[PDB]
There are 2 protein chains.
Amino acid sequence: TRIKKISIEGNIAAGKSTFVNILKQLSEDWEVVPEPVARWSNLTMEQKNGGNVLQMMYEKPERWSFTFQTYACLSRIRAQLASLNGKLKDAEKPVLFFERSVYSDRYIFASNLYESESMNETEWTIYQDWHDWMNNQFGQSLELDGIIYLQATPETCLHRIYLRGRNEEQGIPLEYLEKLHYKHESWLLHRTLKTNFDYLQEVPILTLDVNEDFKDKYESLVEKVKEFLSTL
Amino acid sequence: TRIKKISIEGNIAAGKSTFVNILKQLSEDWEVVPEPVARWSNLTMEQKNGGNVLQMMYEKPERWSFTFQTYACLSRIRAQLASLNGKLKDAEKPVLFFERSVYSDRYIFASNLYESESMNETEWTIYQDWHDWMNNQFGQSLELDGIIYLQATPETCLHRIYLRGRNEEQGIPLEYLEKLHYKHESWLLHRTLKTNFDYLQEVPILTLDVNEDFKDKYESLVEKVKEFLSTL
Ligand SMILES: O=c1ccn([C@@H]2O[C@H](COP(=O)(O)OP(=O)(O)O)[C@@H](O)[C@H]2O)c(=O)[nH]1
Ligand SMILES: O=c1ccn([C@@H]2O[C@H](COP(=O)(O)OP(=O)(O)O)[C@@H](O)[C@H]2O)c(=O)[nH]1
Ligand SMILES: C#C[C@]1(CO)O[C@@H](n2ccc(N)nc2=O)C[C@@H]1O
Ligand SMILES: C#C[C@]1(CO)O[C@@H](n2ccc(N)nc2=O)C[C@@H]1O
């Protein structure tokens, strides 16, 4: 069987990493590609570069947005390709869970930075040009079979940012989370956001409310995932 | 027959474009991939973006070097891959002449910009990471059979820069052309500059002096090319 690729999407501190860590333990057919940027936050060359650029961006996003976004997406593509070529070898219903996708990189985060004037027009268009070609050449086997959207309120997310306590995030205001929320809702709940990838309009999406704490109590959430997978 | 891929290397205004435009006319087996950055100097989205970023970089290299260098290399890779799928396959002794290469992008220009402090360590390392990865995906497809190095003095080049009269180049001092010169000499003549691509240690190199005008007297240059090609 061909691996099913499922993206986990959601706002900052919505609980994607918690959820994906719960999933991977529940089945030998289920694997996980963590978001490289989250590992950066926390020795290696990528982590050192990622460390710096992530810190530089949150210090001055108008200087570093483009550099940061291109490296985050490159890193994602590479990690995601490394998991595909490998893993879920003999499994009967193999599922690979992506913590975010190349689409959320572009259409949530990079888009947002452009609209908040942290990227100018040249940077945005260069980025999009890069993204398009970077996809077709290297990322055709990354195409998604489905999307799981972890919906939390910006208020929950800001609270959860606090709990976690990554330094580079404690500066984030509710308004920034609200903008990111609006783009998640557009793309995933309403499905208004048009992309440059035609297949994404016919891609099935599961929306889960994750406002209530689920660390010790997730069985309902996982049952929905199982129902969803069975339709793919 | 597999297409032979030859890079034309040389400093700014050494006469690569002149020579490439003479070569293409002399054999129906001879084709040419122009440097995208040159075409940005002169409608398309690449040209618009290229125009802006080219102007931005020469206006403020410590802000724009990284962004410029990534988009120049992207653009070259795309054009070089695209030329590799023409009708030159069914010709007898097919040769594709690249105007500069991904190697000069990195080990001359980007290198020099980092050493001149127009890119910082993170920018430089990210660039290399991106360049390492994205080349090694296209294993062997753009690998060169040979290099032709058009050697002209920094002084000849500065003079030719003025005559040619591109806006963004009128700021270029002699010292800048001397650094680039040094890096050409190290790489292609002394062959001391070691790279990440080991096959480049063994790639044959033809050096041509082009200090003297050759626009109407180029037969000896071309004869050296043909002799060179026959040894490949
Ligand atoms: O039900 C939950 C979900 C998340 N969290 C905490 O909220 C923060 C954000 O979670 P996660 O790192 O998974 O979020 P992501 O940024 O990956 O969406 C962390 O401190 C989690 O331990 C929590 O306490 N309970
Ligand atoms: O034999 C020559 C070679 C070049 N040039 C001029 O020198 C400038 C630089 O040449 P080119 O644009 O080919 O340089 P490149 O930057 O492509 O190496 C241009 O104005 C050419 O017309 C010239 O007059 N005679
Ligand atoms: C630290 C951190 C995090 C971890 O997901 O990275 C930010 N991020 C992530 C992907 C992307 N394309 N752009 C971003 O800004 C969001 C968070 O704050
Ligand atoms: C205009 C112009 C030119 C045209 O070759 O572009 C500059 N260039 C080119 C390639 C590269 N990787 N970095 C550069 O800076 C050199 C010239 O000035």
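What you see of chain B is 19-60, 71-260, where the numbers are those given in Swiss-Prot.
Looks like X-ray crystallography, 2.1 Å, at least that's what the header says.
Each Cβ is built from the backbone N, Cα and C atoms, and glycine gets one as well.
Taken from Swiss-Prot, the feature ATP binding site covers B:28-36, B:188-192, B:240-242. When Cβ atoms from all protein chains are considered, those within 10 Å of B:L191 (ATP binding site) total 8, not counting its own. When secondary structure is read from DSSP and collapsed to three states, B:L191 (ATP binding site) falls in the helix class.
Around the Cβ of B:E53 (substrate binding site), 22 further Cβ atoms fall within 10 Å across all displayed protein chains. B:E53 (substrate binding site) falls outside any helix or strand according to DSSP and counts as coil. The substrate binding site annotation in Swiss-Prot covers B:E53, B:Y86, B:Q97, B:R128, B:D133, B:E197.
Neighbours of B:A100 (mutagenesis position), defined as other CB atoms within 10 A of its CB across all chains, total 23. Here Swiss-Prot describes B:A100 to V as a published mutagenesis experiment; the accompanying note says: Strongly increased catalytic efficiency towards deoxycytidine; when associated with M-104 and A-133.
Per Swiss-Prot, mutagenesis B:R104 to M is noted as: Strongly increased catalytic efficiency towards deoxycytidine; when associated with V-100 and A-133. The 10 Å shell around the Cβ of B:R104 (mutagenesis position) contains 23 further Cβ atoms across the protein chains shown.
A helical conformation is recorded for B:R104 (mutagenesis position) in the three-state DSSP classification. Under mutagenesis, Swiss-Prot gives B:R104 to L with this note: Strongly increased catalytic efficiency towards deoxythymidine; when associated with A-133.
Same-chain residues at least 6 positions away in sequence with a Cβ under 8 Å from that of B:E127 (active site, proton acceptor) are, in sequence order, B:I26, B:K34, B:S35, B:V38, B:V50, B:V51, B:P52, B:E53, B:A56. If you look up Swiss-Prot, you'll see B:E127 marked as active site, proton acceptor, on the strength of sequence analysis.
Annotation for B:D133 (mutagenesis position): same-chain Cβ neighbours under 8 Å, separated by at least 6 residues, are B:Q97, B:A100, B:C101, B:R104, B:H159. Under the three-state DSSP scheme, B:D133 (mutagenesis position) falls in the helix class. Swiss-Prot documents B:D133 to A as a published mutagenesis change and attaches the note Strongly increased catalytic efficiency towards deoxycytidine; when associated with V-100 and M-104. Strongly increased catalytic efficiency towards deoxythymidine; when associated with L-104.
Counting every protein chain shown, the Cβ of B:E197 (substrate binding site) has 17 other Cβ atoms within 10 Å. Every protein chain considered, the tally of other Cβ atoms within 10 Å of the Cβ of B:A31 (ATP binding site) stands at 22. Screening the recorded positions B:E53, B:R104, B:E197 for a C-beta under 6 A from any atom of ligand 4 leaves B:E53, B:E197. Gap between B:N60 and B:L71: 10 residues not modelled, C-alpha separation 10 Å.
Taking all protein chains in view, 19 other C-beta atoms sit within 10 angstroms of the C-beta of B:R188 (ATP binding site).
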